[PDB]
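A.B. asks: Structure incoming, see below.
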Amino acid sequence: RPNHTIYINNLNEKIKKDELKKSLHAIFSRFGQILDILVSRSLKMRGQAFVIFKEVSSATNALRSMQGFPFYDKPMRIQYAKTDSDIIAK
RNA sequence: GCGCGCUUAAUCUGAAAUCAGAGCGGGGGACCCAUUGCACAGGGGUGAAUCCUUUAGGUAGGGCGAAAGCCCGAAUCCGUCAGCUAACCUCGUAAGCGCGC
Ligand SMILES: Nc1ncnc2c1ncn2[C@@H]1O[C@@H]2COP(=O)(O)O[C@H]3[C@@H](O)[C@H](n4cnc5c(N)ncnc54)O[C@@H]3COP(=O)(O)O[C@H]2[C@H]1O
Ligand SMILES: Nc1ncnc2c1ncn2[C@@H]1O[C@@H]2COP(=O)(O)O[C@H]3[C@@H](O)[C@H](n4cnc5c(N)ncnc54)O[C@@H]3COP(=O)(O)O[C@H]2[C@H]1O
Ligand SMILES: [Mg+2]
Ligand SMILES: [Mg+2]
Ligand SMILES: [Mg+2]
Ligand SMILES: [Mg+2]
Ligand SMILES: [Mg+2]
């Protein structure tokens, strides 16, 4: 179900948070203004990221356009976040 | 208090003691392997002490014992955090009882 925030998984877990967040911003900022990027390397949350766009249209185009993209030698897997981000609800 | 036996990683050596060694342990922590995970109590550690039913029984598991059998099946701590893991870093060495003089 379409959301302001997109959920990406199947990401290379060896890549550190700063570099990962930097690369994600680099790649997704062209689709529109990005509100934020949440990345965690914990055991449960590693290999995943949440990209929160200012506009939902950006999220949709980004998902449709970047689906399966070779990123750090692994094809990105992109779906929509199950729940709205704190930033949008507020 | 002391003698030797018990659980335990809980012992031994410095006149006594975490203040220090040795011994014996716990945790953190790469390559490789494993993990596909919906974020903003949870997760995890030591330990045999985990689990289902109406305060209780049973139970995975565990202790003593030559085997019969008798028991235990607690407590607690890190604080949103930890897989395996070599190097390297860090900590613990409390306590409760059974026999006899
Ligand atoms: N690690 C463990 N895992 C699971 N259960 C455990 C356990 N450690 C102990 N238990 C159980 O709980 C009781 C605790 O006894 P405790 O050691 O306080 O007191 C014990 C012990 O201090 C002493 N004792 C037992 N066996 C001994 C022996 N062979 N020699 C000298 N003393 C002994 O007499 C008491 C008799 O205890 P008993 O064996 O009937 O009962 C024990 C035991 O059955
Ligand atoms: N991987 C992990 N994930 C999440 N939390 C973790 C963890 N590892 C340890 N912890 C937590 O932090 C404390 C670790 O203390 P420490 O580093 O001194 O590591 C140990 C050790 O110094 C000592 N210890 C415990 N069991 C031991 C054993 N069997 N042998 C030797 N030392 C032991 O006491 C501490 C453990 O008990 P404490 O009550 O201090 O509680 C633990 C526990 O609550
Ligand atoms: Mg262990
Ligand atoms: Mg049994
Ligand atoms: Mg024994
Ligand atoms: Mg570890
Ligand atoms: Mg790790």
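For chain A, we keep the numbers from Swiss-Prot: what you see runs 7-96, in order.
Header entry for method reads X-ray crystallography, 3.1 Å.
Backbone N, Cα and C define each Cβ position, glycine as well.
Feature table excerpt (Swiss-Prot):
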| type | residues | note |
| --- | --- | --- |
| MUTAGEN | A:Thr11 to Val | Abolishes RNA binding |
| MUTAGEN | A:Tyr13 to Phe | Substantially reduces RNA binding |
| MUTAGEN | A:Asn15 to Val | Abolishes RNA binding |
| MUTAGEN | A:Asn16 to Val | Substantially reduces RNA binding |
| MUTAGEN | A:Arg52 to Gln | Abolishes RNA binding |
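Show me how these features fit into the structure around them.
C.D. replies: If you draw a 10 Å sphere around the CB of A:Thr11 (mutagenesis position), it holds 23 other CB atoms from the protein chains shown.
Over all protein chains present, the Cβ of A:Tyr13 (mutagenesis position) has 18 other Cβ atoms lying within 10 Å.
A:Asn15 (mutagenesis position) carries a strand DSSP state (E or B). In sequence order, A:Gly53, A:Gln54, A:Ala55, A:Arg83, A:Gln85 make up the list of same-chain residues 6 or more apart from A:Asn15 (mutagenesis position) whose Cβ falls under 8 Å from its Cβ.
Listed in sequence order, the residues of the same chain lying 6 or more apart from A:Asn16 (mutagenesis position) and placing their CB within less than 8 Å of its CB are A:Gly53, A:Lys80, A:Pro81, A:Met82, A:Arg83.
DSSP assigns A:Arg52 (mutagenesis position) to coil in the three-state reduction, outside any helix or strand.
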A.B. asks: Name the residues of the same chain, 6+ apart in sequence, whose Cβ is under 8 Å from the Cβ of A:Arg52 (mutagenesis position)?
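C.D. replies: Spatial neighbours, sequence-distant, of A:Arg52 (mutagenesis position): A:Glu19, A:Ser46.
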